[PDB]
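Quick notes on the structure that follows.
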Protein chains: 2
Amino acid sequence: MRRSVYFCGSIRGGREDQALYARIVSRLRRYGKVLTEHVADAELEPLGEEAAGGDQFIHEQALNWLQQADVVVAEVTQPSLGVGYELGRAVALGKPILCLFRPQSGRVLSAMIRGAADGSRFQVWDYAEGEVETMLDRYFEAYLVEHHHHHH
Amino acid sequence: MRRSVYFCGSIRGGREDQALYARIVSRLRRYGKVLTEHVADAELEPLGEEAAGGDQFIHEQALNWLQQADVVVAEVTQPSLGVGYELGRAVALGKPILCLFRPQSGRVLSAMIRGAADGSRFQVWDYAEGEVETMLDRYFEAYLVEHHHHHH
Ligand SMILES: Nc1nc2c(ncn2[C@@H]2O[C@H](COP(=O)(O)O)[C@@H](O)[C@H]2O)c(=O)[nH]1
Ligand SMILES: Nc1nc2c(ncn2[C@@H]2O[C@H](COP(=O)(O)O)[C@@H](O)[C@H]2O)c(=O)[nH]1
């Protein structure tokens, strides 16, 4: 009834991912529902439990969003440890995962990542800078035309 | 009845992880059962299905081993994308996870990784080169003395 897409992008406390997150959030919300909202909130909602929350909460928030997230999509030009972990949980929790790696960033996907992309429900596309939009448009266009993730 | 510990280490087709894998395999097997055997086999068992197997098989082999692996232990000095993915699956599939990061390697654990270590069943210890043995000895000694992973 309701589709939810979770975006996975390494921020590392950077201000170069927020711009991408704001633009990707609007595109993901247009289809059904978009998560990864924490990386775009200029008003940390106060009140609640008076404890030392932070990193532990970060992991808990991502776990709760993936529960509803019917599909996961990632956009990282370099091998991110934190983002890689999220991808692993997405495959174990969900099924249809997406990965966007820049084929001209300099780095490369390790054996574990390459192996993960069996072709069933996990697809790893290569986007070269200005090609990120093409990959996102093709991913959303191919998803609507297929109406599922069964084809290899 | 039978305990199985799966070791997680970034190899990236390198010959610097095999030496560590051989020494860690013996220590892990001494306690109960050790996996990550693929990274130490000089005799690829032939025969079987005649297909293009490789990366997909790598991911499938790790998934099958974690099923029996009651506990997971990792030893990486730098943020590894492939290894990070395995850790995510270990927390989603199992529960008691271990992480060994070098506090003098140069890099650092991202927000996702730090958050993952809630202190419940996931413990991230810092080992400085020659301190890898100390972390492994304390991890195995603390596991036998506690007889479980409940303490925070
Ligand atoms: N749900 C959720 N995800 C988070 C939070 N903090 C970081 N993340 C996710 O963790 C990733 C960033 O990992 P890092 O850049 O630190 O390696 C991104 O995919 C981002 O969405 C948080 O508080 N909640
Ligand atoms: N079970 C299993 N694990 C593998 C295989 N190939 C690589 N790995 C695991 O993947 C990790 C290496 O990832 P990478 O160094 O390529 O980032 C190690 O933890 C290693 O045990 C394989 O064929 N089978």
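Residue numbers in this text run from 1 along the chain shown.
Per the header: solution NMR.
Quick reminder: no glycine exception, Cβ is built from N, Cα and C everywhere.
What Swiss-Prot records for A:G9, A:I11, A:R12, A:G13, A:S80, A:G82, A:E86, A:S110 is 5-hydroxymethyl-dUMP binding site, and it gives experimental evidence as the kind of evidence. Under mutagenesis, Swiss-Prot gives A:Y6 to A (Swiss-Prot position 13) with this note: 100-fold decrease binding affinity for GMP as substrate. As a published mutagenesis entry, A:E86 to A (Swiss-Prot position 93) appears in Swiss-Prot alongside the note: 100-fold increase in Km and 170-fold decrease in catalytic efficiency for dGMP as substrate.
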- [ ] Give the residue from the binding-site residues A:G9, A:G13 that has the most other Cβ atoms within 10 Å of its Cβ, counting over every protein chain displayed.
- [x] A:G9
Task: In sequence order, those recorded positions of A:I11, A:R12, A:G13, A:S80, A:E86 whose CB lies under 6 Å from ligand 2 - done: none
TODO: Consider the binding-site residues A:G9, A:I11, A:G13 and say which one has the Cα lying nearest the Cα of A:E86 (mutagenesis position).
DONE: A:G9
Open item on the list: Checking proximity to ligand 1 here: which recorded positions out of A:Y6, A:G9, A:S80, A:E86, A:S110 have their Cβ closer than 6 Å to it?
Closed with: A:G9, A:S80, A:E86
Task: C-beta crowding around A:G82 (5-hydroxymethyl-dUMP binding site), within 10 angstroms - done: 27
TODO: Inside 10 Å of the Cβ of A:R12 (5-hydroxymethyl-dUMP binding site), count up the other Cβ atoms and send me the figure.
DONE: 15
Open item on the list: If I restrict to non-local contacts, at least six residues apart, and a C-beta distance under 8 angstroms, what lies near A:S110 (5-hydroxymethyl-dUMP binding site) in its own chain?
Closed with: A:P79
Open item on the list: Give me the CA-CA distance between A:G82 (5-hydroxymethyl-dUMP binding site) and A:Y6 (mutagenesis position), in Å, as a whole number.
Closed with: 15
- [ ] Drop a 10 Å sphere on every Cβ of the recorded positions A:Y6, A:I11, A:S80, A:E86 and tell me which sphere holds the fewest other Cβ atoms.
- [x] A:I11
Task: Per DSSP, three-state class assigned to A:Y6 (mutagenesis position) - done: strand
Open item on the list: I'm trying to understand the geometry here, so how far is the Cα atom of A:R12 (5-hydroxymethyl-dUMP binding site) from the Cα atom of A:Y6 (mutagenesis position), in Å to the nearest whole number?
Closed with: 18
Open item on the list: Please report the distance from the Cα of A:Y6 (mutagenesis position) to the Cα of A:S80 (5-hydroxymethyl-dUMP binding site), rounded to the nearest angstrom.
Closed with: 17
